Structures are given as structure tokens and as C-alpha cells.
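Peer 1: Can you keep this structure in mind? I'll have questions shortly.
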Amino acid sequence: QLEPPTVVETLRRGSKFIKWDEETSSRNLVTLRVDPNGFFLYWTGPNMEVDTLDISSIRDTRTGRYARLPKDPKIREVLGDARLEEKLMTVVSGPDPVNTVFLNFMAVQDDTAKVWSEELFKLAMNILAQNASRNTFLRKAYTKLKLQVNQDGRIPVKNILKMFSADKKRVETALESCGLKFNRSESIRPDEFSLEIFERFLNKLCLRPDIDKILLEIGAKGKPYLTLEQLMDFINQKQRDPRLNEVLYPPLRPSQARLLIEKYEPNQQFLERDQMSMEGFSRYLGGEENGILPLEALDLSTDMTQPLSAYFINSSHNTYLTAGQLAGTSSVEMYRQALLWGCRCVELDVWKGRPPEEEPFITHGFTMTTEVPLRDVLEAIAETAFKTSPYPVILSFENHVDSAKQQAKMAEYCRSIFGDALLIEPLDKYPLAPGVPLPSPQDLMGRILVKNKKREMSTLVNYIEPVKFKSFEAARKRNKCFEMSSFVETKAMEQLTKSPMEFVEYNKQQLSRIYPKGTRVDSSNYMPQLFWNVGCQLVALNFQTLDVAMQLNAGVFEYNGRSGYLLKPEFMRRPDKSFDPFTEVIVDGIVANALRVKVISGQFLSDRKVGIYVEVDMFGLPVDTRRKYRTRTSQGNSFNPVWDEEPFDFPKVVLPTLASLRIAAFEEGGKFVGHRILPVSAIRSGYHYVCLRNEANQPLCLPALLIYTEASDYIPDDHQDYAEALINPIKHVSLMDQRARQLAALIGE
Amino acid sequence: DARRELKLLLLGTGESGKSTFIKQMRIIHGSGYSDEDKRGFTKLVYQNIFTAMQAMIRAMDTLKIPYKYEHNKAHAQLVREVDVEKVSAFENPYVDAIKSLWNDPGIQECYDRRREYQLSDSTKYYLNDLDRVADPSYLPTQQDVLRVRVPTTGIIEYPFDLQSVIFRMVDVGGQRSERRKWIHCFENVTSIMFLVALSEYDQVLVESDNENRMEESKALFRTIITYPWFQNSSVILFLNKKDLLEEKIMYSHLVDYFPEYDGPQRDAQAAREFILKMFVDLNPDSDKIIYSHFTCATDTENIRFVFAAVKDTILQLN
Ligand SMILES: Nc1nc2c(ncn2[C@@H]2O[C@H](COP(=O)(O)OP(=O)(O)O)[C@@H](O)[C@H]2O)c(=O)[nH]1
Ligand SMILES: O=P(O)(O)O[C@@H]1[C@H](O)[C@H](O)[C@@H](OP(=O)(O)O)[C@H](OP(=O)(O)O)[C@H]1O
Ligand code: ALF
Ligand SMILES: [Ca+2]
Ligand SMILES: [Mg+2]
């Protein structure tokens, strides 16, 4: 029961907070609200000007102890130990883990902050909200305009010009045709600015010759109307994923298609006759039913009962570092930001504390980097570990504390700060013996697992004992799943090209952690796919650097309800099976696929007239991995570019479960607009909007692409005729028996 | 240590036994089902019961059947609003609702015409024995696990360590869309094992409401045996569901659906053999002996007798 985002009445009518500030010390009494749909946290502050926070950009909400406390005593004089801190709320939001702003509020009322904080989080981490339909993102823009009003409550035109700043002369002529005001100096009554009128403004603003083309294509030569059955046949034939069963995933019945007309078609003359128009069709294309993905994919609908080594695990390398390796800040916040974002393996380079306090602290190998005390980092993990995922968090230590007094202290710090979660002895079902598998994620829900070297910190270790890797032969000789080994990028690459299959077999039982080479001094990332191809679970990356590599990582781990664990393919888990990760031809037992991504158009992609191009790359096994496709750069148009392009083919995806399609838009020059990672095994077929996302996988609002995908099961060239007969044997055999019966008289005898 | 491994294919149209047969392998040859493994099926049995009842409830509208007893309209509305996907318990009011519905002559007359819509072939098995299932401490029997229905998709392999040889049997989906995927299990195939529901002779496919299920199975078998991958492969043909034939053949006549039938009505043995004949006889593009067997995949002893023979035929030819 994955429910859609609901805004409780407390947040609709609102509550009175005083928005205070660490820096400028600005005390402002405000009324926090949330709009009905749960898009924006907003509040009126200075004189009468409305501020909005985009909930999709919220990374965390903190209350009580975890709320940031006012250091300045001048502010704290205006405010006022326990019950004082009970009514604090800190909202954290930002486009990436590093660049985050804090918005501290304090409620006047008692135990009020805890309702807001918890509900803001529920909305901020809601899945349907992040994977909203195209129409919903359009309705989110409508809301923003209707929210941010001048001091006298009206919607100023100059914000409608800011939102659609590409071709302002077009936005003016768009607004005049609706009957709205079109001068930059004047404003519009919220009264007069209906959603239906905003919906018409969008239409007249951006012509859809692509959607006109698609309507002709389907059938309607008399184009302004469309029958119910036509829509049904289009939906069943073109918009249906053909890899799916007709019983488990039935086709559309006409009664179901009727409900789609009623849901979308505005015209009551069409609706009464069970017909649809361009308007209703265009509404459906970007509808709640016609997503690029099915919910299952996004939902936590993966088996979690398999052993821990059978999953790709979201992992961080030197989590504490915020920018560089050699010189840069060491932040405790990054642990918060990592775990909140679904990371399940965070690293801690603990070091020997100085002689004044003798407190263990964390920093990079005696480099030009700042420090943070260990005690604090553990408290930050305790807070955020299972805030976004109930599944285990492995603590990748790198202990440089050879003092016994601090070793027993940091073990206590682990015991006292985590408590019940911290796994200290092995479970009853899975002893630390030979021939025993690792426990499942299910079995270790809400458990912190330390990964530290051995021979007080060692006795905490149990299921993740690191060992110095000798060979895949030596590992097989022992047959101990509780043991594991880390591998620096280049050494992992060595085992990859030389012993790829023995690596997979190793990873079927035991764990391999992988981190970037030491020479990546500017926190550069390596392609994690390279080692997911050999089953490596803990492919550690630098979360501070959002290049293509991290974009992928963040993108793929979204799926399975942001659990952090993704189930490996069947043949990379089962002991009895085997295959070559470098195979250039289809494997028997594994249903290969073929993909046909075609970029049609895109809307509101940039805020200034510029050419735009779109890349279509795939990431999987090396045979699947093809990343050179690119559309021609549009002719200085950003509102509604329409690429008359050849389809991008991916004729043979050998292992589609491992394969991941990446669709990204760029400005002419190369500036990043937005991207999307789509799991190939789940992607739908036909025309769908691909609502773009930023580099940290946050949903952007207006930039969206239209694409046409075809994703069916693979059929070789020679075996095309044979396949057709399996799918429809009556036809073939019927002809053969007819031919023979036509030869009846002629044979005789 | 050094055992040879042979690879068999379970092919057939949808809902013919493939998966059931695999369970029988798991029972007889495989690890079997512990009481732990049986509790996994409890949800599935509950869902079956709903699905089956919801199918009959829609069929009362479709086929225009009145509910004999008035109060069942209320029960009918209760059960039809349930989303079967979210079912994980069989408590009241649903237990009494469905029991009350199953008791209604109108619902019974709808069952008598299950040919005219898509209803499972373990529906009566479950819906008669509701008291044992409604029980709050209920653990499904081995036969309850065999009778349960879970549509298959893709390509699943199940190895079985029999004393002399290991059988990598590959269960597949039978529906039309699924048959496109079959090619990715066609390499190095010792034997094809084709299953056919003897009971489906008067039924039309799910994926096609105007085409006969046996006509499709027949046609599919004739095609599949004459493929390059199966030159050096034996072809065991399981004609399954013999029990349902014996049951059905009393009222539904094979003459009415296959007009080139010459034997008498209400004779099960004559009809099963005609169907065997239909599949293997007069095949110009086939020259391989076909080892047919009349199976009932929900009868552990029948399958234990049957497969142990098929083993001795396969190993002989290899
Ligand atoms: N009465 C009866 N039912 C059977 C027999 N074989 C299979 N079934 C049932 O028919 C349904 C379909 O079986 P299944 O193995 O799922 O078919 P598949 O899709 O070909 O794997 C299940 O509910 C089985 O219990 C049989 O010999 N007799
Ligand atoms: O972060 P950097 O600067 O690349 O430093 C390495 C990295 O932290 C590894 O994770 C760590 O191994 P662990 O996986 O054991 O922490 C290794 O120590 P080691 O070689 O002594 O194991 C370090 O050299
Ligand atoms: F209908 Al099937 F396996 F062929 F469930
Ligand atoms: Ca480190
Ligand atoms: Mg099946």
C-alpha cells in the first residue's frame, strides 16, 4: 500500500513559527503552510512577500536535539533547556549533498514542531511525488505562480515571464489570446487565473505539431476526433510493454478506456459520444497511467530474503570529505546526507587523538584537510541511518587508532550511541561457520554492521570481517561467507580483465568492496558499472562529486523503494549457473532484449533561447554498454524543440536486468539541463514523457522530454520466422494442412 | 562428483501443468516442501479463492444469471470490491460471504458454464473445502500446494539430482507473448517434454476468446518438434488432466468441437486416444518416435510412475 502524498489539515491551515537565522539574525514571525497537493512549503515573511521552498528539494527535516541550535546569544535572548528545544524545526534542502541551506524555524506552540518535521519528511521522501505524471509537474508550476504573489495578493505578470523567459514576446501573445493581462508592469487576480485558463495558456504558448503527427499516425485522418476503440487499440498495441503476460498484465477493456476519456477529455460533446480530442489525448500522454515506468519498479517490490552478497549495495568512499582529497573540509553533515540519500555503506577514517582530550577524530591521511570528532559522526549516523530505509548500514572503518584506551572508548561510543541496532553477536540462524551463507537484508533490518580489522573494536565484527585477498582459489578453499575483501580501483580492474568469471563466482558467496584509486585527488569517480558487471556489491564512490558516475549510482539505487539494496541478476547469484561477463552473444537461459529509443521533442528545457541536444546512452555488460548516440542540436529553440531524428537502436541487450538506459539533455555548448536513469528491464513502450531530473536525481519541474520506446524480447535474424510460429502456430499449421489438402485430388492412389 | 547433466524443456500452452509437474519433481526427486515452505502458499490459496469467486461474480453479469437468494447480492458486492493483490487473510465477513455465494444455485449454475469464461481448474477443489481453509491455524496440505495457481513468466531452470543423472528442467510461460522468449532455452536440449491439457478441448484461449485451446496446443506441438534445435532430441508428450476429461466428457461432447471425431459420446478413453492421434498422426515433416503418456500432474503417484519411465527412455537414447 504505497499511498500518495497527503497534506494533513495542520499544514493546510498552517501554524505560526518564527523564522530565525544564524547569519543575519533576522527574527520574522511567519505562518508556515503547505499547498493542498504538497508541492511547496511556504510562508510570508518580510513586510508581505511570499517565500516558497520546493519540497522535492528537501533533503531532511530535523526537530528536538537534531534541530540546529542558535549559537548567537542575542537571538537566544529573544527566544529563551528541554521544552525550549522541543519546539525547534530545521529544514535542510539543496540540489546536492554538499550545497545545502538550513532554514531554522521555531513554533510558538507546544509539541508542534514534531508534527511539521515528521509530515514535511513524509512529503519530501514520497515516491509518487518524485515520480509524478507530466501533468502533475505542470500543475506544480501553476501552484508556484498562484503562491508567489505580491503584497496585495495578486499574481504579477513578470513571474509568468520569469518562468517562461525563453521567448517573452510569445508569452505576451499567449496571455493576450487567453484574455489575461500581458504587460510586465501589472498583475493578475488569483480569482481570474484558473487552472483551466493556465492550461489554455500552455496550449497557445507551445504548439504540439509532434502530437498532431502522432494522432495522424495512429489512424484519425479526420484528426479532431478519436473513437474509444482507437484509443484502446493504440494503448494495447503501441503503449503496452510486450515482454509482459496477457494474464498477469491484462490488456485494456473498453470500460477501462471509457474511464480514461472521463478522466481527461474536456469537451463534453466528445465525452458524451465516448471520444477524445487532441486536448484530452495530450492530457493522457502526460497522465498518471501513461508513465515511462510501472510502479513495481520504484516500489520496494524486490525479494529481500536472499543472502547479503546477492545484492548491489549503495556505498560511499571517504564519506566525510566534502570536495577534495588532499585539501578540503571534513563534515559530519555528509554522513547525514549520504545515509538520507540511501547509502548503506559509509566510510570512517578514524585517527589517533591528541594528548589533551584523547578523543578519536576523523580526517584524511594527514593531509591538508580539517577534522571532525568521532563521537559526533556516530550520533549523526544514529539519527539518519534508517530514516529513509529500514535495511542494514555497513560501517566501513579504516582504523588508525592503536591505543587501547581509545579503542575501548570508540567501541563504547558504538555500543552506547546505537544500542539495540548494533549487531554484536552472530544471529541464531547464521553462525560464523564454514558453508554458511550471509544473512538476508530482511534478517538484518535496522542493524548497524561494523567492518573493522581483527588481531574491543574487533569483537563487534562478525558478518563483515575484512581480509587480505590472496586469490579466488584461496577464497574457495576456505568457503567462509562472513569474510570479505576491499579492492582499490586498479587492482579490481586487474581481476576484472583476467579472472572475470571467478570474480562473479567469488561474489556469489562473499563480499567485495571497491574504492577509487588514490590518484583521483579531486574526488574523481570511476564507472561503477565496471564492477557491478562482476557482481561487486560495495562499489564505493565519492558522493560529493556528481559526475556521470554518481548520477548513475544515485539513479539506479532509487529503484526498490530507495532501499539501497538492488537484487543481482539470477545468473550472478545461482551457484549452479555460469556465464562470461565479456560475452558478445546471448546467453542461454537469459532472455535478451532489444531497445529502440527515439527522441521526439521536449518542453521548457532551458530559461534562455539556445540550441539543445539529447544523448541516449546505455550502461550494462560491455556488450550492452553503448554510449555514443546524440540528436542534432536544435535551432536555438528551448520552449518546444522537435527533433526529426532517426531512432537510436540497441539491437541486442544481452543482460537487460543489469542494463540501464540514460537519457540526458544539454544546451548548445554542453551545459547540463537534466538527465534520467531508466532500468531497461522495466522501461515501457510507446510514447511517454521523461520528466527530467538534476544531477542528484531531484525531480525538475518544467524540463521534460517526449520519447518513443520499443522494448521487446530479442529475436535473432535467421530465427525470426521460427518465432512468429511459436507466437501464432495455428496460422502456420493451418496453411500447411491446407496446402496438403489442396494436393488431395492430385496425389490420388 | 562426475555426473552427466541433461537438459529437458517443459513446453505447452498456458495452464497445462508445466509448473505443477515441476512441483511433483520437487516432491519426488527434489527437496520437497517442509511445513515452513507450505506457509508460503497460504496467501496464494486465499488469493485463488477470491480470484475464482470474482471471476464467477462478473460471469453472473456477463452470462446474465440471477442470484437465487436475495442477500447474496450484498455478499457479491463485498467480494467484488476486494483487490486480490492485497489479500493476506481469510477472515470474516469474507469467509461467510464466499461460502454463502458458493452455496447459491445461481453461482452454482454459473460454475456449470465455466467453459464460457476464464475460471481456474482448482476452483471446486478449494471452494468446496472452505471450512478447512477458513480455520485460523490453517496449514495447506501437499495437495493444496499442488492445486494452487501462479502464472509463470520467462525462463526458470530447476536442476534435480537424481542418482544416475541430473535433469536441468526449464519451466516456461505458455501464453502467446511468452513463446517469443522460448528461443533463449533452445540450446543443447536432450528432450522436449510437451504438456497438453486434455480438458481444454472445448475451451478458448485467454489471450484469444475465439480460438480453441487444444487446436492451439496441437498446432504448437506440430510446429515445435520440427525445429533445427530438436533434431537429436527425444519428444515426450504428456497428455495431462485425464481426470478432468473423465469428468467433463459426460456432458460436453468432443464431436461438437472436433467434428472429425468418430468414437462414441461420454467415453473418456476413446477421446483421449483421438487427441493423442491428432497430435502425432499424419506428420510429413516429422520422423521421430513420440513417447506419449496420459498424466494427471496433481497425482503424485501417477507422476512418480510416469516420470521414472520417461527417465529410462531418455538415458537409453543417450
Ligand atoms: N484437476 C487437475 N488440475 C490440474 C492438473 N494439472 C494441473 N492442474 C491445475 O491447473 C492449473 C494450471 O497448472 P500450472 O502448472 O500452473 O500450468 P502452467 O501454466 O502450464 O504451468 C493449476 O491450478 C494446477 O493445479 C490435473 O492433472 N488435474
Ligand atoms: O581513502 P584512501 O585515501 O584511498 O585510503 C584507502 C581507503 O580508505 C581504503 O578504504 C582503505 O582500506 P579499508 O577498505 O580497509 O578501509 C585503505 O587502507 P588499507 O590499505 O590499510 O586497507 C586506504 O589506504
Ligand atoms: F499458464 Al503457465 F506456466 F503456461 F502459468
Ligand atoms: Ca578512507
Ligand atoms: Mg506455469
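Residue numbering in chain B adheres to Swiss-Prot, whereby the residues present occupy positions 35-352 in order.
This deposition comes from X-ray crystallography, 3.3 Å.
Backbone N, Cα and C define each Cβ position, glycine as well.
Per Swiss-Prot, the features are:
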- B:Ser50, B:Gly51, B:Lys52, B:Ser53, B:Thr54, B:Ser156, B:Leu180, B:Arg181, B:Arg183, B:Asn274, B:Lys275, B:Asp277, B:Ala331: GTP binding site (BINDING)
- B:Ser53, B:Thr186: Mg(2+) binding site (BINDING)
- B:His218 to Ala: Reduced ability to activate phospholipase PLCB3 (MUTAGEN)
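Describe each of these features in terms of where it is and what it packs against.
Peer 2: Around B:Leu180 (GTP binding site), the same-chain residues six or more apart in sequence whose CB sits under 8 Å from its CB are B:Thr54, B:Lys57, B:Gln58, B:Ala331, B:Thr332, B:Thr334, listed in sequence order.
Secondary structure at B:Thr186 (Mg(2+) binding site), as computed by DSSP, is coil. A simple way to gauge crowding: the CB of B:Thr186 (Mg(2+) binding site) has 20 other CB atoms within 10 angstroms, across all the protein chains here.
In sequence order, B:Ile189 are the residues of the chain that are 6 or more apart from B:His218 (mutagenesis position) and have a CB within less than 8 Å of its CB. The DSSP secondary structure for B:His218 (mutagenesis position) is helix.
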Peer 1: Cα of B:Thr186 (Mg(2+) binding site) to Cα of B:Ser50 (GTP binding site): how many Å, rounded?
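Peer 2: Cα-Cα distance, B:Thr186 (Mg(2+) binding site) to B:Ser50 (GTP binding site): 11 Å.
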Peer 1: Would you work out the biggest C-alpha to C-alpha distance among B:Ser50, B:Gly51, B:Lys52, B:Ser53, B:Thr54, B:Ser156, B:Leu180, B:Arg181, B:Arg183, B:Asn274, B:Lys275, B:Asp277, B:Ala331, the residues that bind GTP according to the record, and give it in angstrom as a whole number?
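Peer 2: Greatest Cα-Cα span of the listed binding residues: 18 Å.
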Peer 1: Give the number of CB atoms, excluding that of B:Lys275 (GTP binding site) itself, located within 10 Å of its CB.
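Peer 2: Its Cβ has 27 other Cβ atoms within 10 Å.
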Peer 1: Going by a 10 angstroms cut-off between Cβ atoms, which of the binding-site residues B:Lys52, B:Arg183 has the sparsest surroundings?
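Peer 2: Output over binding-site residues B:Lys52, B:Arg183: least Cβ neighbours within 10 Å is B:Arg183.
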Peer 1: Considering only the recorded positions B:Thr54, B:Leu180, B:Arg183, B:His218, B:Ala331, which possess a Cβ situated under 6 angstroms from at least one atom of ligand 5?
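Peer 2: Those recorded positions that pass the cut-off are none, since no Cβ is under 6 Å from ligand 5.
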Peer 1: Any idea what the Cα distance is from B:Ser53 (Mg(2+) binding site) over to B:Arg183 (GTP binding site), rounded to a whole Å?
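Peer 2: Their Cα atoms are separated by 9 Å.
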Peer 1: Are there recorded positions in B:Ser50, B:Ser53, B:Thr54, B:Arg183, B:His218, B:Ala331 whose CB lies under 8 Å from a CB of chain A, and which ones?
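Peer 2: It is B:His218, listed by sequence.
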Peer 1: Taking a cut-off of under 6 Å between Cβ and any atom of ligand 3, tell me which of the recorded positions B:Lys52, B:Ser53, B:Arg183, B:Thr186, B:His218 pass.
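Peer 2: The ones that qualify, in sequence order, are B:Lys52, B:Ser53, B:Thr186.
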Peer 1: Report the recorded positions (B:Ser53, B:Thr186, B:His218, B:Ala331) that meet this criterion: Cβ distance to the nearest atom of ligand 1 under 6 Å. Use sequence order and write none if nothing qualifies.
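Peer 2: Near ligand 1, sequence order: B:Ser53, B:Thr186, B:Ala331.
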Peer 1: For B:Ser53 (Mg(2+) binding site), what is the tally of other C-beta atoms lying within 10 angstroms of its C-beta?
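Peer 2: B:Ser53 (Mg(2+) binding site): 23 neighbouring Cβ atoms within 10 Å.
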